[PDB]
There are 2 protein chains.
Amino acid sequence: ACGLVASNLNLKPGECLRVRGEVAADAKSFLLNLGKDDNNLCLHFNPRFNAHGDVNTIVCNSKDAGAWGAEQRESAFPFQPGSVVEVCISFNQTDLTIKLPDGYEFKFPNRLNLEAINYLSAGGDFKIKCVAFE
Amino acid sequence: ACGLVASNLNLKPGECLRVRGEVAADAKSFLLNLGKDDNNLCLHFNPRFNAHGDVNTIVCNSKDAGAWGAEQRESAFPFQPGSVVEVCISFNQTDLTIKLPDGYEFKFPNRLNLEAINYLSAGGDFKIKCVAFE
Ligand SMILES: CC(=O)N[C@@H]1[C@@H](O)[C@H](O[C@@H]2O[C@H](CO[C@H]3O[C@H](CO)[C@@H](O)[C@H](O)[C@@H]3O[C@@H]3O[C@H](CO)[C@@H](O[C@@H]4O[C@H](CO)[C@H](O)[C@H](O)[C@H]4O)[C@H](O)[C@H]3NC(C)=O)[C@@H](O)[C@H](O[C@H]3O[C@H](CO)[C@@H](O)[C@H](O)[C@@H]3O[C@@H]3O[C@H](CO)[C@@H](O[C@@H]4O[C@H](CO)[C@H](O)[C@H](O)[C@H]4O)[C@H](O)[C@H]3NC(C)=O)[C@@H]2O)[C@@H](CO)O[C@H]1O
């Protein structure tokens, strides 16, 4: 990943992840990956401003052994190019719970059945300024 | 013990790296390694509480191709076992500056003449709570 890569995390259920970054003034999409490794992701958080045929929509997906899963699209989109953004991801057993800047909160099933998150990578037109564990 | 291993950081001169975390209640010692990789560190910040022939003394050192270098010690030790501490690290072509929790601030020569810091690694009796770029 050509963005931050944090490994050996050992994040456990009941633990929260807070990621604050800065959206590029000319963003077309950015992402946050989480899981065991780049090929086994419990969550691929991809807000596409305008990329891969999407406009102002969030695409969530999983990846099991390199194979992408069935996408889950969200319409809530409180993101603007050129601004500082903060998302928060809660790890639970059966699913994850994502909280956007506007207060919206949604879920993504823990399809892989992970009981600990070890990998995290940032990508796209977005630069991380703070990663906090809690 | 080994915690978060952050790769792909792109810390440039003048940019501040701020780490906040918790020291174990019975901490022998804890460390922070920054550099290009595990065998090429420009700063091995290692506050020793009671270990390696050291008591309440901060030990810093570089590490080129695995070979350690001349150690350097600091008598200032604002670390209380079992507490959330924080340090800041910025650099220039001649040396790094480490700011401790009580305002104390010292330097360590940039022996490797690094142009950017792409690696970070926590270790010891230290649980990282937050990593910020400023
Ligand atoms: C009387 C008295 O106590 N006087 C003290 C001195 O003892 C004291 O010196 C320190 O002593 C330490 C203990 O040495 C013994 O233990 C180690 C293992 O822990 C053994 O390896 C070593 O051989 C010693 O063994 C002991 O030998 C004696 C003699 O044989 C035995 O006693 C005899 O026993 C028989 C019965 O069998 C009989 O009774 C005899 O009468 C009796 O004499 C004893 O039993 C035996 N014990 C054991 C368990 O075997 C030393 O460890 C310490 O050494 C460090 O400091 C000196 C300088 O002060 C250095 O020269 C030395 O190389 C070493 O440096 C440290 O190296 C490490 C690793 O390289 C560094 O750590 C690394 O740092 C990196 C960052 O830079 C990374 O962080 C990395 O992770 C990390 O690992 C470390 O920073 C270095 N530190 C320094 C300062 O350089 C020292 O000699 C002194 C000082 O306290 O005070 C006197 O008053």
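The residue numbers of chain B are those assigned by Swiss-Prot, with the residues present covering 2-135 sequentially.
Yeah, the Cβs are placed from backbone N, Cα and C, and that goes for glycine too.
In three-state terms derived from DSSP, B:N62 (beta-D-galactoside binding site) belongs to neither a helical nor a strand segment and is classed as coil. Around the Cβ of B:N62 (beta-D-galactoside binding site), 17 further Cβ atoms fall within 10 Å across all displayed protein chains. As annotated by Swiss-Prot, beta-D-galactoside binding site applies to B:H45, B:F46, B:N47, B:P48, B:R49, B:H53, B:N62, B:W69, B:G70, B:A71, B:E72.
Residues or ranges marked as domain 'Galectin' in Swiss-Prot: B:4-135.
A mutagenesis experiment is reported in Swiss-Prot for this position, B:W69 to L, and the note states: No carbohydrate binding. Of all Cβ atoms in the shown protein chains, 11 besides its own fall within 10 Å of the Cβ of B:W69 (mutagenesis position).
Swiss-Prot lists B:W69 to F among its mutagenesis entries, and the accompanying note reads: Reduced carbohydrate binding.
In the three-state DSSP scheme, B:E72 (beta-D-galactoside binding site) falls into the coil class.
Within 10 Å of the Cβ of B:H45 (beta-D-galactoside binding site) there are 21 other Cβ atoms, across all protein chains. Between the CA atoms of B:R49 (beta-D-galactoside binding site) and B:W69 (mutagenesis position) there is a gap of 17 Å. Around B:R49 (beta-D-galactoside binding site), taking its Cβ as the centre, 22 other Cβ atoms fall within 10 Å, counting all chains.
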